[PDB]
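What follows is a set of notes on a single structure, which appears directly below.
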Amino acid sequence: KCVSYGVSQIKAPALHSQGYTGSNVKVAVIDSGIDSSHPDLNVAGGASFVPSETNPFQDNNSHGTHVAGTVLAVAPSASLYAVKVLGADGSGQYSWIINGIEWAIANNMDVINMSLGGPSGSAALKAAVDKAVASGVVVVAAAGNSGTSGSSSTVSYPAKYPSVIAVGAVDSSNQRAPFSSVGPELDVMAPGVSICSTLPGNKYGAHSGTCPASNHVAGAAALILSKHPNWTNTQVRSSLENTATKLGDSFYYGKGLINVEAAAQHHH
Ligand code: NA
Ligand code: NA
């Protein structure tokens, strides 16, 4: 029975104790959908942009359900939105993802979690995440799982786009997971090793990757906006990046581990 640590590691529970659980914060899980039938997962709304997989509350991959459980473990009162842009196989067209981002914008999502990416992006995709940040949305994305490539950034899109918050993985010891992607694009780190979350069919499992880490930051964003609803995505992002626990060189750790308790008491 996998046991969660990552929530207490970013210091979420300190906010919970003070009554900030992400209430009235719209979090778009732009992923493989969310198994809403999971009794621990409460999904406020959704939309599927996968022509052949038309139910966004049906996660045939399992990845988005894992995302939801972590976002909701960090931010339990957060209105969670199943934006299905990824098929059963966990891949989708950019047009689909863009449609998901477009939707997230259209429906006033406070936070986009895109626990997804790849080696390249597109003008259209950059346009979409930019547009979403211009509209005041906190865009969070996994930095990637490409480890290191010498001096080369291994940070994946859309996380590689300046507008997107790029989230690397540390373990319980704040040690960079060997798989966590690296580059100047790297902003923050968050629990991303053996991360216990919800899986389809009332199941749970540890998963590792910059995706779990991202889900914490998306949750952290939600916690921060539930204390500070009038904070811009800009202020949320600076509060997360500027109060982060310094952990190592920016290329491997960005600013370090997200401390949501510190981020939530930040003075701009
Ligand atoms: Na449910
Ligand atoms: Na970025």
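Note that the numbers count up from 1, one per residue, in the order the chain is shown.
Going by what the header records, the deposited coordinates were determined by X-ray crystallography, 2.3 Å.
Cβ coordinates come from backbone N, Cα and C, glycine included.
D31 (active site, charge relay system) counts 30 other C-beta atoms within 10 Å of its own C-beta, drawing on all protein chains shown. Classification of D31 (active site, charge relay system) by DSSP places it within a strand. As annotated by Swiss-Prot, active site, charge relay system applies to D31 (among others).
According to DSSP, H63 (active site, charge relay system) is assigned to a helical segment. Every protein chain considered, the tally of other Cβ atoms within 10 Å of the Cβ of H63 (active site, charge relay system) stands at 22. For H63 (among others), the entry in Swiss-Prot reads active site, charge relay system.
Cβ contacts within 10 Å of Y20 (variant position), excluding its own Cβ and spanning all protein chains shown: 23. When secondary structure is read from DSSP and collapsed to three states, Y20 (variant position) falls in the coil class. Record note (Swiss-Prot) on the natural variant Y20 to F (Swiss-Prot position 128): In strain: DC-4.
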